[PDB]
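Below is one structure; the comments refer to it alone.
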There are 6 protein chains.
Amino acid sequence: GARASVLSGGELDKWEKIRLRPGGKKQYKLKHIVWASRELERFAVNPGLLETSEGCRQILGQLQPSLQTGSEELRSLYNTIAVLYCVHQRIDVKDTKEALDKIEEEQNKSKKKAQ
Amino acid sequence: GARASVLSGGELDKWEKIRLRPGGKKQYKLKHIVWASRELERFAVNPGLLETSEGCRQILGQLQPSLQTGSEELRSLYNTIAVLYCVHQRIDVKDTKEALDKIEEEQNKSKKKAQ
Amino acid sequence: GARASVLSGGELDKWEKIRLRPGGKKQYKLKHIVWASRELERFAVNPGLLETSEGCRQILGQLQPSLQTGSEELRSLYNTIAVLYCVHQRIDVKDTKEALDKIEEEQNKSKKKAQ
Amino acid sequence: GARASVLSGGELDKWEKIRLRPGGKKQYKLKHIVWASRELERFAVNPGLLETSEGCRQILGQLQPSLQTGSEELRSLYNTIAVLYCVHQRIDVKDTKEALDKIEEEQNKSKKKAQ
Amino acid sequence: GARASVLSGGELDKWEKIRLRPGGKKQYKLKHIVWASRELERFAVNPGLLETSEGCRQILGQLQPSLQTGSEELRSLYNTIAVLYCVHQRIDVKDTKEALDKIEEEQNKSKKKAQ
Amino acid sequence: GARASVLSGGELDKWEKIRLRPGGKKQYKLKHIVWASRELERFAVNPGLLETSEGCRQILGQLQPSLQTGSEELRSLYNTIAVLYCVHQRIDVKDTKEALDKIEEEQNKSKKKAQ
Ligand SMILES: *C(=O)CCCCCCCCCCCCC
Ligand SMILES: *C(=O)CCCCCCCCCCCCC
Ligand SMILES: *C(=O)CCCCCCCCCCCCC
Ligand SMILES: *C(=O)CCCCCCCCCCCCC
Ligand SMILES: *C(=O)CCCCCCCCCCCCC
Ligand SMILES: *C(=O)CCCCCCCCCCCCC
């Protein structure tokens, strides 16, 4: 079933246009997704939620408290999830940062109706 | 000290008569506790908390926030503990859902003590 | 660089005088720091937080809710960091119990400026 | 004519992506469909009713009261039908519980504006 | 746990002392429970319900509308369950007919208390 | 992503149909594009900015005060960037003159609300 987002014009295709870091020639591979899937099993975070935007949304919210203190792999994973989230939401980034930006702002939009 | 628990009418005797799932044929076994002991150690949690209702009430509180995100193994563990809790409280549960019902009833009760 | 580890009146010179138990004849060692660094890495935490008081403060903040149900290793990990915190802050402690006393006294400072 | 529904975007394609329970890797199978047909014949329910959401709806109305005391295979049959029902309405669940919540919403709400 | 079936005054001690008919010399035998166990599996009814008076109470309600046009095997099952209910409730019924009288008296307690 | 510019109905299709000059005998060749891209790496301009109209717009405004004293390769490149902008915006010119007009208009459209 995972192969349905793996299409050209889909999420994996877009993923490989998204840089790990904004000025690089290199984009995230499929293997970071696999790796991330496994790591989330290691954190007891269920991988199917990865095809579900709100489940990811909450995961990012659950994770934010741990990013300040967590490992570089956790930050790489957070950024991987953050990009996958914007990718599943069909919002367009050339790189990692823009997603972070979109998130915090989505969270600011959440803050505005958090009152 | 394990030999204190193997008496007829004890916690293990009740344990082996409790259904894993509401409609489940099979019953809880000791290996679920052993597996759970190992898991809590993997989570840097005291496995000895599985022997008391104060301990179990606290573990269930610790694990509950991770259930939405969790794996079957974790849910099966949580459920195993809800049953252990009910057994330590001498509540004669016959399955997992009923044990779980009891836990959330106890939460409604603690709410009554904290209005 | 190496001269720093044979420094007189330095942090390691103080560390080896601190007792494991209040009256005891056994003192803190370098291998406890090595173990704690490896464990934090195992727990998906940035080990770079051990070098300063503020990184350690974040770790102790992180560990405090987990103490209630924590393993003996997790409590040992907390206790080790608390003694190091005291060394970093230049608090003169002779044993583990005194380090815990000093830590609880430092935590009452934010209470003092609550009005 | 069952094959008309095993095409991509159809019943089987979605069926194989729906979890048997909210938490696990085991997803629904075609052999379960061939079974569901046999089980409805066991209850004198015409399997051709599974091709219409209204057939299924009235059946679920028929069928739900027997689940409190009946088999785990019967609960599976109800849930299997609830998913086939959802396939026709194209309610997008990832799992069975979400279907059950959607079913008891479908068997409720209209209740308030039907009374 | 075997010692429960040969307990003086236990449920099976009572079972074997309850007459199959009021004028008759025949008493309920364990094999009626066994025979009933195949029948409950055949009717897709959970066998664990006959270990408890509430599960039995609910089954007797479920069977109640269906008895007027039923089979001898089914009536023999209903009557077997009515005796098991009475035994589980610790009602010292001496025959099948008394177990039925007790079921209809118990059904009237909540009628007496209807308003 | 240079290969995205290779779409039929896309940028290369249009480039090969766009005269290099208002009445130019030669039309765009992919080698000028490689070279152009490279040249922008020479000028500290990220090539990913040439895969978007926003990138090209920002580049032209920056470059613009320096256009009067720049090189013929840079002016050919400037008019190419102007065209890259126009093809990304799906604006149809057959030569570069119209693009100039559109750009001054974009500069004038941009300045029209600047009050
Ligand atoms: C459904 O596609 C079942 C097969 C799952 C394994 C596919 C392996 C290759 C693609 C992995 C994509 C992971 C991210 C969506
Ligand atoms: C505390 O009891 C120490 C550890 C005991 C190990 C398990 C013993 C379980 C009971 C055995 C009873 C054998 C009777 C023949
Ligand atoms: C660091 O303090 C500067 C010197 C780094 C080069 C190696 C020094 C070797 C001598 C160290 C002291 C004696 C051995 C522990
Ligand atoms: C339909 O045209 C009637 C003739 C029989 C068609 C069989 C198609 C089998 C498809 C896979 C199994 C479906 C099980 C419900
Ligand atoms: C449950 O109560 C535990 C029962 C343990 C065994 C009791 C002794 C059984 C003796 C059987 C003797 C042979 C009978 C044919
Ligand atoms: C995006 O396509 C970058 C990765 C592929 C590069 C090789 C194919 C390039 C085809 C067009 C020629 C280059 C023009 C700048």
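For chain C, we keep the numbers from Swiss-Prot: what you see runs 2-116, in order.
Header lists the method as electron microscopy, 7.3 Å.
Cβ from N, Cα, C; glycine included.
Copied over from Swiss-Prot, here are the features:
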- C:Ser9 to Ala: Loss of ability to fuse with target cell membranes and infect host cell (MUTAGEN)
- C:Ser67 to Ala: Loss of ability to fuse with target cell membranes and infect host cell (MUTAGEN)
- C:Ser72 to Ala: Loss of ability to fuse with target cell membranes and infect host cell (MUTAGEN)
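Swiss-Prot feature annotations superimposed on the structure.
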residue : record               : Cβ contacts under 8 Å, 6 or more apart
C:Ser9  : mutagenesis position : none
C:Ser67 : mutagenesis position : C:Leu75
C:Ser72 : mutagenesis position : none
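Candidate mutagenesis positions C:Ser9, C:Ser67, C:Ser72 yield none lying near chain E, with Cβ-Cβ distance under 8 angstroms. Residues from the set of mutagenesis positions C:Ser9, C:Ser67, C:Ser72 situated with their C-beta under 8 Å of a chain B C-beta: C:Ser67, C:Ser72.
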